[PDB]
Amino acid sequence: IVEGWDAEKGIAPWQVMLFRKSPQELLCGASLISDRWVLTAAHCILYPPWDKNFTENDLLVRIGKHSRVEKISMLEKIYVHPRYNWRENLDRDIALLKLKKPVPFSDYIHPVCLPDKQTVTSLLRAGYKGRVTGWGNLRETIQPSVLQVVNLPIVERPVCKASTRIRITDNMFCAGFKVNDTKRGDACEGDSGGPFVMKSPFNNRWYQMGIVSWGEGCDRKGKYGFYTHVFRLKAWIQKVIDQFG
Amino acid sequence: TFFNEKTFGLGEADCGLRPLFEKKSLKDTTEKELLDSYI
Ligand SMILES: *[C@@H]1O[C@H](CO)[C@@H](OC2O[C@H](CO)[C@@H](O)[C@H](O)[C@H]2NC(C)=O)[C@H](O)[C@H]1NC(C)=O
Ligand SMILES: *[C@@H]1O[C@H](CO)[C@@H](O)[C@H](O)[C@H]1NC(C)=O
């Protein structure tokens, strides 16, 4: 997280850390959507280019961590979206992780809500701000001691497409401040897989609208972070959970 | 709700309501900035 700030205790009880089982190493962020299912980006699991293709035995998750009570969980299984093809664009960058055993909830471990049609329709709109949290590099190039948080404005789709050469699909959206905004901020390396959440002004619940997917450089003005449109892929989530839950 | 507790596990019904915030009528230090952008 670049140009962010320290998290308050319990401000994002759904935050999850994806670790490489010793050889220990923080690989990505993720989120708790229930006491047995964890959401993250597909590229955190499978990305040959960066030499990435882990199995349930290669990874580990830490939940309820505020500073660098909290639990460490093993993975039962990993499910990468079927139409995800790293050999291309990063479209449908999404993956589900099933915990070996359920994680009991607490003041620092609580699931985030998944969006419904009406929530997205009214909230995922240009200018509206969402929040990203993570233990990614504080500097584009170096890591934080306390979970970092940052609020980012959703960017107009035409503006997103014009900011990059990469084809932007309907399964993505971008966020970040404009070159002229006095404010800066963005997710970086290590924040990938992390949640982009919005708080509903209708029922005061926090919903996860996106998953940090990719960005050209960290906090490069004129450029924006891209996220996986979680709602558009909710059908698949439903399928996996019903089938392998 | 939208999912089945049997395969989804526990948490859906109470999802997104933070124990140390919403649960006790407390707001974090920057959520207002999010609310403002929605208006
Ligand atoms: C990612 O790692 C996968 C597991 O080793 C690997 O998978 C398969 O390839 C072997 C060939 O040696 C098959 O015998 C095996 O059945 C395949 N996978 C599954 C799930 O059944 C992938 O090929 C590796 N990815 C890349 C891009 O090389
Ligand atoms: C420039 O920044 C201001 C906020 O400082 C914003 O309201 C305005 O719309 C931005 N420029 C354009 C062309 O949108």
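Numbers in chain A come straight from Swiss-Prot, and the residues shown are 361-428, 435-507, 515-618, in order.
Method reported for this entry: X-ray crystallography, 2.2 Å.
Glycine residues also receive a Cβ, built from the backbone N, Cα and C atoms like all the rest.
What Swiss-Prot records for A:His403 (among others) is active site, charge relay system. The 10 Å shell around the Cβ of A:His403 (active site, charge relay system) contains 24 further Cβ atoms across the protein chains shown.
Residue density at A:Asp459 (active site, charge relay system): 30 other Cβ atoms are found within 10 A of its Cβ, drawing on all protein chains shown. Sequence annotations record features per position, and here Swiss-Prot assigns active site, charge relay system to A:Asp459 (among others).
Neighbour density for A:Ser565 (mutagenesis position): within 10 A of its CB lie 25 other CB atoms from the protein chains shown. One mutagenesis experiment catalogued in Swiss-Prot, A:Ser565 to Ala, is accompanied by this note: Loss of protease activity.
Residues annotated as active site, charge relay system in Swiss-Prot, with similarity to another entry given as evidence: A:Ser565 (among others).
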For A:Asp459 (active site, charge relay system), what is the secondary structure state per DSSP, taken as helix, strand or coil?
coil
Roughly how big, as a whole number of Å, is the Cα gap between A:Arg428 and A:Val435 that 6 unmodelled residues would have to close?
13
Reduced to three states, what secondary structure does DSSP give A:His403 (active site, charge relay system)?
helix
Between the Cα atoms of A:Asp459 (active site, charge relay system) and A:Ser565 (mutagenesis position), find the distance and write it as a whole number of Å.
10
